[PDB]
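First up is the structure itself, then whatever we jot down about it.
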Amino acid sequence: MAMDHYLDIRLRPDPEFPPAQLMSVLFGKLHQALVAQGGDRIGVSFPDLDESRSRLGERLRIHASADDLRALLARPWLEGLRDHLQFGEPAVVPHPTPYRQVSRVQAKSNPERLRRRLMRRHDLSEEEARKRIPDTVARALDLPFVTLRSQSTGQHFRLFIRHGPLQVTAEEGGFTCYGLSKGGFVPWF
Amino acid sequence: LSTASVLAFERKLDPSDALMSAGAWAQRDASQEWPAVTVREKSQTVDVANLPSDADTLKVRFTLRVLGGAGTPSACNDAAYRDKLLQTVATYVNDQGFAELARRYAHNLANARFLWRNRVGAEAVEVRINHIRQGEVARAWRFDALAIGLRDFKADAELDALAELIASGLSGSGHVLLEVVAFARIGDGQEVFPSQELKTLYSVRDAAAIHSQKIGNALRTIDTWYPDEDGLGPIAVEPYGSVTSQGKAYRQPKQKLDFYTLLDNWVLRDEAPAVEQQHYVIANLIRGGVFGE
């Protein structure tokens, strides 16, 4: 926990979008700025969620610095949510701070994924494909997120994600492109 | 004296269907002859459509209709209810001008309040609105949605002329006919979100349109006297107002600020609800519905 980039921000109310109706736009306007724009000294955390309540977004919680995340207060790439949101700037963090566990990982729940794999790897079709394939091992990761409707359909798909524990020690460096800890202790202030 | 068993009010600012259509840039001054959008379905069996590769543009097409004199109703059973409603509607008319409604109408005309989900990740918004008397136009505008922020009502120089025009409109001082159309910046190969019915995106033939009620909703985001928290912004005007998107229903009937009791008090026995309620009252009279017994 060497960085001291805590930038808090709040929400804004709008009538033309639900939580997914701006969460899919957040997934569209954060990943490309973290990919085509990029920056390993910039990301996000998830320190204010819950399991049963399904709290996905409740406040500004980012991880930046004096130069890498210093363009998070003069950025016209996030312009348009002035009817539904806002942002802040980084503040001086203290010595003893926490570090929450998160992950922006991909969970898979295919019970017929063995059949779609064997269609190009085994030739075992759907007729005899119920002998030893995983019928219920492909579980679902139920959690609250936005409903990103890709070309498969217009319905709101669930945003699977795994939380983590809380350790007093920290780990500075780099995480995945989504900000979830792929080896690095994520921030939770 | 008591309530009104039947009531029927007539709508104001009715739009047509906002067809989508495409194009390019620097041909936006030659947009009489322009192409359209397509509708296709993919693999469940649902619909999803898309712009081409030549086009960031998307286009809007609708036109408006004021009538004038909205206090006087068109269906009742009590003649005495009319004889008790006329003093109230004339009292609200004569003592002040209707421009407070008109700013909050005409900035939603000027902003991208009707381009609801057409700026979820946009960069430059340019809207052009016509005042049509006859076969040409004679008072042309071209508005911007970057300037006035989508939750406050702070007026600019363009807004007062359109406000006094529409306030001449809905008060009976001259019929106006707006045409409010827009040009978008979407994305080169980007998924569209048109309307539906009660999956199938609502497809007008060889185009794609959204219905009348979405824009007849969008141009009357006038409720910002709803009780609980006024820092949020404008939501629309409904008697027993419930909203799915923000979830919580404003203006509950178990405390006294819903439409069905302030109408009883403001109209009949000539006692006044607040001056921070009046334009919401007359916006309810603009909307219309069956307000019975």
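Counting begins at 1 with the first residue displayed.
How was it done? The header gives electron microscopy, 2.9 Å.
Each Cβ is built from the backbone N, Cα and C atoms, and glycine gets one as well.
Features reported for this protein in Swiss-Prot:
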type     : residues                                : note
ACT_SITE : A:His31                                 : active site, proton acceptor
MUTAGEN  : A:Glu51 to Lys (Swiss-Prot position 49) : Restores biofilm formation upon phage infection, crRNA forms
MUTAGEN  : A:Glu51 to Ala (Swiss-Prot position 49) : No biofilm formation upon phage infection, no crRNA formed
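Take the recorded positions A:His31, A:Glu51: by the count of other Cβ atoms within 10 Å of each Cβ, the lowest one is A:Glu51. For the pair A:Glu51 (mutagenesis position) and A:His31 (active site, proton acceptor), the C-alpha distance works out to 24 angstrom. In this structure, the residue listed as 'active site, proton acceptor' is part of a helix by DSSP.
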